[PDB]
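Participant: Structure provided below as structure tokens; questions to follow.
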Amino acid sequence: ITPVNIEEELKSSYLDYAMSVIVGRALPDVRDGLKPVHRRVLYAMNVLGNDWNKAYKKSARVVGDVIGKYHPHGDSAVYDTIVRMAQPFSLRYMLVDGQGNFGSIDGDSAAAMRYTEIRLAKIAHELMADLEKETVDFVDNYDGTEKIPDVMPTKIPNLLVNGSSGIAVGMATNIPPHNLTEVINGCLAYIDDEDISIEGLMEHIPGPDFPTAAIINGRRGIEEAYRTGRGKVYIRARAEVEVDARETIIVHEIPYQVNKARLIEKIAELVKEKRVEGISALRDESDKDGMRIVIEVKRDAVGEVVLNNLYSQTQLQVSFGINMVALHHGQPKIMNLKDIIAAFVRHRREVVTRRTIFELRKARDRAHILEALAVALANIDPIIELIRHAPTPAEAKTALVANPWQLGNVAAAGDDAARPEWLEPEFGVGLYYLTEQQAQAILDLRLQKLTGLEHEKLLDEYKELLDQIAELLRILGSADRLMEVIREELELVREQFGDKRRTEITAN
Amino acid sequence: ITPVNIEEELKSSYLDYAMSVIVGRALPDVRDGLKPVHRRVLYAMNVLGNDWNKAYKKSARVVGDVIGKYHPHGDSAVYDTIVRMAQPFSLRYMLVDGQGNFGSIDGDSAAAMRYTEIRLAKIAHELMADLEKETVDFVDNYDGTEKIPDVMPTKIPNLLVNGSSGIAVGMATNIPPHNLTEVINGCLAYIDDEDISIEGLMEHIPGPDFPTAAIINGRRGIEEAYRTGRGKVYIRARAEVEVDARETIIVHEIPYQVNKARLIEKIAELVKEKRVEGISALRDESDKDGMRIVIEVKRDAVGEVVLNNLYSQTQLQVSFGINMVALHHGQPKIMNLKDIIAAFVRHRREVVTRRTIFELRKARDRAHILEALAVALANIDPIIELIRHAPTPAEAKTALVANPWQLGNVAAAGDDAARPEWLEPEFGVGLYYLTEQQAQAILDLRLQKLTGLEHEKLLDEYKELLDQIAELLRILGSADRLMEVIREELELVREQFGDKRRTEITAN
Amino acid sequence: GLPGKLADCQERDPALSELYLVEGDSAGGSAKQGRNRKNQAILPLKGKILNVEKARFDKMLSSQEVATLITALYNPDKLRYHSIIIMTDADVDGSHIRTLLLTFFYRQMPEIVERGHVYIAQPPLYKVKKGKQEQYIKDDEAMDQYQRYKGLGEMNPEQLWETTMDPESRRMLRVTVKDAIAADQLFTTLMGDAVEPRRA
Amino acid sequence: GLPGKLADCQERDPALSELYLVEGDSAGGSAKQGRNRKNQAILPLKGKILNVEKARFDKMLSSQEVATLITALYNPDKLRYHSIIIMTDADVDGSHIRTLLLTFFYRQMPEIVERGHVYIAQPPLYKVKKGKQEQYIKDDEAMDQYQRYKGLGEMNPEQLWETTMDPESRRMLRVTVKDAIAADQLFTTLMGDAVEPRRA
DNA sequence: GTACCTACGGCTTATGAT
DNA sequence: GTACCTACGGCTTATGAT
DNA sequence: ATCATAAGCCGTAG
DNA sequence: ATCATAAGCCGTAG
Ligand SMILES: O=c1ccc2ncc(=O)n3c2n1C[C@H]3CN1CCC(NCc2cc3c(cn2)OCCC3)CC1
């Protein structure tokens, strides 16, 4: 059985590959800025029950669990991703606090996956706040036997804080980091006024920020980058000339993502080839007090010309291709700053609304059960005889259902909304009726509930639930309250995890 | 600070190594015949909750869990051990039922640890029957934060059924497999009479058994092996001459642990070197109907002389060095058959006694609680008033403790032994008193327990517990009942997992 | 080359044997253990293969085991293995490596593609079991009208013989050379690759 | 040999530098990242090393990087690295590889052992933390009188500098050659090995 | 995605030497 | 116990050629 | 005196 | 005509 097939088949096959790399492998999202790998790893660490204030765990458990349940793509990629998240000098705000040999700036690879230990950091739980309260949708795993969140209920605009760098089939992306307090101030300014221009945002957000500080030369670069979506920016190391009371060059900090050993060896090679002039030797003194490279100026040289020649030919000055590309509703779109901020705020509104609805419904059901429990606690004796005479628990339940109740005067809320929706109008018309759910709730009491110290507790809980459901209905009422709440939460987040600028933008 | 040290230090260091290889790495035990690796793997698979009648699981989860919690010695060794346990042609009774590419007799290595699936087999739960009932001691893990069983509560004499092959620093061990029903018959014969000789056991147990059948030549070998502890035995392949209505050699099954491809290539080499005569070609026809190698006899040859020349020079006949060494109480000892059987029976007696004591104590405590619950269910009304008047639950408990009770005539066992040991004689002298434990047990009732359908249930449970504790005290009473129970359990095990001989021992 | 990986069959007359190509160790094991031992052959590979257009250099050669085993390369002269088949997993990387192998064959030896010797296999996609009811599903549409195997190195070898390499039940697929077009030109130019994925 | 693994120091005058020997990638990383960069040196190894007595063959040589880096081998002529130290983990394999290296030094170059150049290190064994109370424990007896590190490639490099390679706080250990005895003969003869472990 | 090097003892085969 | 080979795009440096 | 061509590196994946 | 010596392989471990 060999049916004839055209060669055009090729296209189809290849096309499929493209559609699986752009969507689910490389390009991050605009709503939370997380590749699917990071998402699944964080979700697994949370489900395993490994918070920040507990003891560490070996990498083997986490890696094996992630490979087993959620991410079926081998092991080396996952462990490399974890090691990348755990490094301090490669993310502005690290997420996975670890213990072991995670490499360093020297380019040394990390240790094996049977020595290190990992756990979440305090900022990690802010990404995953209120995950269980039905805020986002769930998607099936590879075989359709588990659930995975689609997008995280974030509180931090992660896409602007950490950025990413991925390469798809037809597209490619690259975004620099930033600072947290500045982005929060920008978001607050945008919440204050909806039709803000780019001038105000560029005034609140000066420019990028890097894990290891440096100096930035041009403003035209970042301006054209934020306004359109593409641009270049220069990164310049920090150094200075110095003479004791001959000349000497001291280097404190290098640009972003540059091997130190390769730099030293390349400079040694340049000196050996005579392509550059005025360098005698080269020494390193890096210690626990900051990085420090020393270069001895050849006698009878200004040195600053040597410095400019280095800046021209050395890795000490390197370019960076800002290019913003991400997914908006499942399609790549070049997006500027304003669009990212608007998307973040919309996501936040949606999450808050859904969480509020959920908590409202839960408190509603709880109060509904406790009403009938209080009514049953009112009349204690006739229920005792009705149960003692009824042989069958089912018949006792039915007898409790059938008759009305006296509703003692010590028992006898809002006009409405203290009762669920799917409850028909023929329950709770003092006259009162019950329901099978309420019936078994009554049948599931204890004898501790019959003292003079639980009646007041039930009354207290009932009043508290009334107040809470009233407040929730109000916060669902008008948009102004919602915006105030988002403002307060963002201000709290700002005050908790703030810090100071590291780099320094000097105008040309 | 550099204190002078002698060179003798060396010895000490090296000596330590020895003491950690003989005890905990290679040599198996006499009581269950399991290296520590197998023990920890089985315990992890049981704790993870992966029985035989459930869905499979990926190897990554199990391997990662074992490396994380119990066995800190890398990954390759553990996965190789699992693959070895999962092969059919390398164990007489496999333990880990798997799905995937576990290699074959061709010498091909198994697949990666991210494709296969594993679970326990039905015989595995017979090794670990009644593990939670406090039958064996627990030892701390590498850091002292978990627990591991020391020896398994076995029901099968595993050391004789599967055997092992390990190499220590100064010692070395090697044991052949056997058949199950024969070993069970031998154990029953030894239970019948304590002072049996080796003749009877050798009559009940003919000889070894292999996963792939073969032919064994000598009896002197296995006789000297079972009697003393050392010996050699020959293994001969199965083949025959055949002529249609020229000559041809057909081979059905090869000896134990022989690569087929290496054998074919070595025979091709021998034919090419002219060292052997009478072989023209060599073909393979192995299919799903058994292994089948065909060799074409060169014309004008008896062939049987060729067959004997092969048996002389080919791997088709191979020797085997039976040498029994194992640990008895933490020290290697060369042990014969009778000693192994005696040790197994002693272990079984100990396990049964401890399990019986545990179940007795548990049923005792249960009946003790239910007595007071029944007495409280007798008098229902005064307890209701005593609780309604008492405001504090603590004060209500104390008031329940302070006064005696009426012990209604519908309420009012053995002469004694229906009450725990640590209960003082001042409780339960109809007169009756309570205890704080009983008090809170009463305070933790429900309203379902007050119908006409739970009173009979409580009476039934009480009578049943009385009968059970009487039976357990009897089985602890005299040794004859214990021996009868062990006999019955061994007979049941025999009847469940029996099978038939594979090899065939021909006298010289 | 000839030793090491390739495990040829007993038959030597061409125009009657077969050859397969799969991922190396995960699959080749079960492939060898479940195949037939008369007129079957297996050549495992390693990972991926470099494009022929994106980097063409007659000195650029790393594996070349295919060009050593199939013929001597000048394809008309030696013509061994008159039928070759490509098996690969059903995931996306399967389709990717499939595209790479097909463009290799099309841009190195056009004749062996023209005369109809290359074949594509069709592994199943789902196994449905309702008690006794067993069912093999090969595509998405069948599953829609009605366990998921994410690699050939996951099923039992006997199942592999029953479902993929049985001369009575296998469902192969043949390739042709209909026209001389420039899709393989828009393959790697960074402009077509940027415009072609416009599937709205 | 000289490139690849060995990362020497800035000082070149002998009789002032130091050298270490550890397991390769798990440890050497932290060792380099936490050492001093003036008069320190590191030579990672790979796995285990073949015995010198059990298989002695002047042609049998696989790594030989030690014999290439330390001197030219005829040890009196070149005498570089007048002080060498052996670090290894506290588990049993540590003691095993320690015994192997010591028998190598004793049976290849007796003089470098006699003049007192070989040193043994003493890594800590436990870290006790009761709130603010920190405590380093090095042996079993101290732990008895009062986290467990099962590899040097597990602690932070700064802790390594504080506890193992600080010229003010490290507690080394020196070796001597007291007598000429035959313990290294009962090392590998299969008879002494069978009788010597009689520790009841 | 995949190949090499080591330790521990008890068995064989293979090879040139009194 | 440890090293090499591949794909995807956008940047640099390095080199011999109109 | 200017330009077409060929190499490394960044991150999830075989 | 007989013998001391040197090599592969099996399974948990660096
Ligand atoms: O394939 C090769 C070929 C050559 C080679 N040389 C050196 C080397 O180190 N390696 C070489 N290799 C490859 C690699 C060995 N490889 C084996 C598998 C291992 N996997 C680690 C692991 C996997 C899992 C773990 C833990 N650790 O737990 C969860 C389940 C899966 C990584 C190292």
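Residues 8-252, 256-422, 427-443, 446-524, in that order, are what chain A shows, numbered as in Swiss-Prot.
Cβ coordinates come from backbone N, Cα and C, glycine included.
So Swiss-Prot lists these for the protein:
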- A:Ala67 to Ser: In PPA-10; quinolone-resistant (VARIANT)
- A:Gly81 to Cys: In NAL-97; quinolone-resistant (VARIANT)
- A:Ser83 to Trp: In PPA-18 and strains 233 and 227; quinolone-resistant (VARIANT)
- A:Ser83 to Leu: In NAL-51, NAL-112, NAL-118, NAL-119 and strains 58, 158, 218, 231 and 235; quinolone-resistant (VARIANT)
- A:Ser83 to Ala: Resistant to fluoroquinolones (MUTAGEN)
- A:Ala84 to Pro: In PPA-05; quinolone-resistant (VARIANT)
- A:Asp87 to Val: In strain: 202; partially quinolone-resistant (VARIANT)
- A:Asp87 to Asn: In NAL-113 and OV6; quinolone-resistant (VARIANT)
- A:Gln106 to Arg: Resistant to fluoroquinolones (MUTAGEN)
- A:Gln106 to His: In NAL-89; quinolone-resistant (VARIANT)
- A:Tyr122: active site, O-(5'-phospho-DNA)-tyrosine intermediate (ACT_SITE)
- A:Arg462 to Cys: In gyrA462; resistant to cytotoxic protein CcdB, but not to the quinoline antibiotic enoxacin, has no effect on DNA supercoiling. Does not interact with CcdB (MUTAGEN)
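Could you place the listed features in the three-dimensional structure?
Facilitator: The Cβ of A:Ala67 (variant position) has 25 neighbouring Cβ atoms from other residues within 10 Å, across all protein chains displayed. DSSP assigns A:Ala67 (variant position) to a helix in the three-state reduction.
In three-state terms derived from DSSP, A:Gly81 (variant position) belongs to neither a helical nor a strand segment and is classed as coil. The Cβ neighbour count for A:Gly81 (variant position), using a 10 Å radius and every protein chain shown, is 12.
All protein chains considered, the CB of A:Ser83 (variant position) has 10 other CB atoms within 10 Å.
Its Cβ placed at the centre, A:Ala84 (variant position) has 11 other Cβ atoms within 10 Å.
Around the Cβ of A:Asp87 (variant position), a 10 Å sphere holds 14 further Cβ atoms from the protein chains shown.
In the three-state DSSP assignment, the secondary structure recorded for A:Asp87 (variant position) is helix.
Residues within less than 8 Å, Cβ to Cβ, of A:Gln106 (mutagenesis position) and separated from it by at least 6 positions along the same chain comprise A:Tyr63, A:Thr123, A:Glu124, A:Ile125.
In the three-state DSSP scheme, A:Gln106 (mutagenesis position) falls into the strand class.
Annotation for A:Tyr122 (active site, O-(5'-phospho-DNA)-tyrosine intermediate): spatial neighbours A:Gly107, A:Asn108, criterion Cβ-Cβ under 8 Å with sequence separation of six or more.
DSSP gives A:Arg462 (mutagenesis position) a coil state; it is part of no helix or strand. The Cβ of A:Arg462 (mutagenesis position) has 12 neighbouring Cβ atoms from other residues within 10 Å, across all protein chains displayed.
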Participant: Checking the recorded positions A:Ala67, A:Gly81, A:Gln106: which ones have Cβ within under 6 Å of ligand 1?
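Facilitator: The recorded positions passing the 6 Å Cβ test are A:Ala67.
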Participant: So which of these recorded positions, A:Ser83, A:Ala84, A:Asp87, A:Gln106, A:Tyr122, get their C-beta under 8 angstroms from chain B?
Facilitator: none
Participant: At a CB cut-off of under 8 A, do any of the recorded positions A:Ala67, A:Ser83, A:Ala84, A:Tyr122 come close to chain D? List them or say none.
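Facilitator: Answer, by Cβ distance to chain D: A:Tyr122.
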Participant: Rounded to the nearest angstrom, how far is the Cα of A:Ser83 (variant position) from the Cα of A:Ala67 (variant position)?
Facilitator: 12
Participant: Measuring Cα to Cα, how many angstrom lie between A:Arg462 (mutagenesis position) and A:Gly81 (variant position)?
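Facilitator: A Cα-Cα distance of 53 Å.
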Participant: Round to the nearest Å and give the CA-to-CA distance linking A:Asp87 (variant position) with A:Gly81 (variant position).
Facilitator: 11
Participant: Just need one number: Cα of A:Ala252 to Cα of A:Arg256, in Å, whole number, across 3 unmodelled residues.
Facilitator: 9
